[PDB]
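Participant: Below you'll find the structure I mean.
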Amino acid sequence: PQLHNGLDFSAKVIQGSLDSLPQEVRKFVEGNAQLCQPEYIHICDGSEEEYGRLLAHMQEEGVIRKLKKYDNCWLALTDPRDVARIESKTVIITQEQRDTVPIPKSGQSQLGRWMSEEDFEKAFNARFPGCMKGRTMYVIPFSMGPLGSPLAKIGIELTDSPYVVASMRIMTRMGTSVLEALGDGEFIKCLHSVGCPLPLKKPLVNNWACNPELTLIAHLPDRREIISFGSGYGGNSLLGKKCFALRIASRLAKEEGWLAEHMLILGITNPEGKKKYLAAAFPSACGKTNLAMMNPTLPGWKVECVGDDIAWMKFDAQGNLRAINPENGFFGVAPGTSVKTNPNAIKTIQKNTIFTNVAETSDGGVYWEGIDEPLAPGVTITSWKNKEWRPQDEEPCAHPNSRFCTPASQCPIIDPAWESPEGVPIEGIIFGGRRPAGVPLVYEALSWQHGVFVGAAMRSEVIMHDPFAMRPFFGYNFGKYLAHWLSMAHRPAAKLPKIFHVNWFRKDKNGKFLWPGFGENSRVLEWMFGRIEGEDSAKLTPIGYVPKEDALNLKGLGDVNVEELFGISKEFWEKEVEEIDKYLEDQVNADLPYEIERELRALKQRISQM
Ligand SMILES: Nc1nc2c(ncn2[C@@H]2O[C@H](COP(=O)(O)OP(=O)(O)OP(=O)(O)O)[C@@H](O)[C@H]2O)c(=O)[nH]1
Ligand SMILES: [Mn+2]
Ligand SMILES: [Mn+2]
Ligand SMILES: [Mn+2]
Ligand code: NA
């Protein structure tokens, strides 16, 4: 009801109907309409028409450019201040800090950033009131995972950014079908604003609305809310991407008995026609997308992609670890993507793809560092800063973490069960990062508990810790996350996947990679496949099982330096255990599970006996 006409926002709806919305959805939309004061409310239907028209509108406003070389491809160049995720401005709100991060023994937590309810409410009040003035508030009903999946979760994102709408259509299942399936069911409330109400208080840079000084990406797991202000970019704005997919979802996972992880999912088939699904957690810059879409060099082998970034996994009644890709597309790093490094991505991204912060060629194509493709004489390059650019300048033509946004259904090797509601059975979990020295190409954890330790001990690159590739993404206390992983071993009839650790990045004394990697990583996956089958192809070492002599198929690779590649040094590993000890003691402290501490003791002891 109302004594006037300030609460009913029906008159400002330009697509859809508030009356047709589920009650709790309407309250979410109208309540934030009252707060943010948008000019219009557009309830998205997810249709091709809505999509095409909105892209054309952004094009006319100069917000995006059409890439004329390709089929329905687009380019956005952002404000340089709004180029990536800002961890210092990414927070999780809970009653007690200990529930969000372990209280460190000595230093500051690097496992998350807590903000009190009190401090967030002040921050919220200083940002959102009237922030959508003069703008359309878009209502994005989206599913994270196949619509009918028991592993899927539903979100509603409100945004004043058409860039977010178009990108969410690609990255999630979006539209009217989602609302109809949701009904009076539960959903994650996602609120986003670029933080630039009209009239503009500050000058617009590169037609890219953002408020850097006030940027704040907040997560409120107990309220089932994500609230993001000031940034229009990637993980800060596409609230399904990391905020929902990893931070909120990992909390839900903890509560409900499942796992939300920074993992690719791939299906691998051998020459005997046997197929296994694998998951792998690597940090940013460590090649999940390359592995997920691998073109295998080994004859008779086939790799297929379920997902390249996020895995939602739950042990079923039969004890199989069932996994879905909750995403609907690939939000891949553009620089470094070539025919050599990722040929299947090259194929995917030439239609219906949105590019952000890459360079543009004179004939309307895309360009970036490591594209490994020469241009015809005459073809010139415009950089991501909208500047004339030559191949030999002291400046990259694309932003180091510039991205493409492409539909998953377009991947030539997309898995036939990539959107099967029941998910796919994971038989192996892979951990890894960038280690220039000391860490063998591949090793296998001795048990589930050792495997959890291996994930927890992950380091990459200055070499920094990134446990489970989840350091920027823990939705709650990492110690409790470790306990949650360990508890899976005590679950009824659980078939615990084999756990491996890989290192593509080991270098010799001259700084060149000892392993050719990319397509050649099918040789590593072959060994993993065999080990899952119970093949006697492993040699026991202090760090776990490694391939036997001659176990790894090296045919066609010439003379690979295996002794250096698989070399295990007592002195390196003595230092390794020490640094892992100090890290877990400080960062996890009182929340370090007994079994992780035990695995550290165990590894320390095995190394001492070298
Ligand atoms: N040497 C070597 N480098 C690799 C290999 N696979 C991937 N890379 C490198 O990894 C980088 C690309 O990986 P990213 O796309 O940033 O990794 P990602 O896990 O998909 O990152 P996010 O999308 O942010 O999650 C490039 O620099 C590649 O050269 C490999 O097998 N060997
Ligand atoms: Mn990726
Ligand atoms: Mn990622
Ligand atoms: Mn136990
Ligand atoms: Na722009």
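All chain A residue numbers match Swiss-Prot; in order, they span 3-463, 474-622.
Method on record in the header is X-ray crystallography, 1.9 Å.
Yeah, the Cβs are placed from backbone N, Cα and C, and that goes for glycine too.
So Swiss-Prot lists these for the protein:
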ACT_SITE  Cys288  active site
BINDING   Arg87, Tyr235, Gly236, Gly237, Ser286, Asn403, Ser404, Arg405  substrate binding site
BINDING   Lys244, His264, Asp311  Mn(2+) binding site
BINDING   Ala287, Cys288, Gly289, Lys290, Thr291, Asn292, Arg405, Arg436, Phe530, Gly531, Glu532, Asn533  GTP binding site
MUTAGEN   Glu89 to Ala, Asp or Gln  Abolished phosphoenolpyruvate carboxykinase activity; decreased affinity for oxaloacetate
MUTAGEN   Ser90 to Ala  Decreased phosphorylation and increased acetylation levels
MUTAGEN   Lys91 to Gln  3-fold decrease of affinity for phosphoenolpyruvate
MUTAGEN   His477 to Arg  Destabilization of the closed state of the omega-loop, resulting in decreased capture rates for the weaker binding substrates associated with catalysis in the phosphoenolpyruvate to oxaloacetate direction
Participant: Of the recorded positions listed here (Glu89, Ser90, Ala287, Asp311, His477), which is spatially closest to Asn403 (substrate binding site) when Cα positions are compared?
Facilitator: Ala287
Participant: I need the least crowded one of these binding-site residues (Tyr235, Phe530), counting other C-beta atoms within 10 angstroms of each C-beta.
Facilitator: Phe530
Participant: Taking the recorded positions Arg87, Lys91, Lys244, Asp311, which residues show a Cβ-atom distance to ligand 3 below 6 Å?
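Facilitator: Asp311, by Cβ distance under 6 Å.
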Participant: I'd like the Cβ neighbour count for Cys288 (active site), meaning other Cβ atoms within 10 Å of its Cβ, all protein chains included.
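Facilitator: Looking across every protein chain shown, the total is 23.
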Participant: Should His477 (mutagenesis position) be counted as helix, strand, or coil on the basis of DSSP?
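Facilitator: In the DSSP reduction, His477 (mutagenesis position) maps to strand.
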Participant: Can you give me the CA-CA distance across the unmodelled stretch from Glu463 to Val474? There are 10 residues absent, and I want it in whole angstrom.
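Facilitator: It comes out to 6 Å between the two Cα positions.
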Participant: According to DSSP, collapsed to three classes, what secondary structure does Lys244 (Mn(2+) binding site) have?
Facilitator: helix
Participant: What is the Cβ neighbour count of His477 (mutagenesis position) at a 10 Å cut-off, with all protein chains included?
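Facilitator: The Cβ of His477 (mutagenesis position) has 18 Cβ neighbours within 10 Å.
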Participant: At the level of the C-alpha atoms, what whole-angstrom distance separates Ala287 (GTP binding site) and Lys244 (Mn(2+) binding site)?
Facilitator: 16
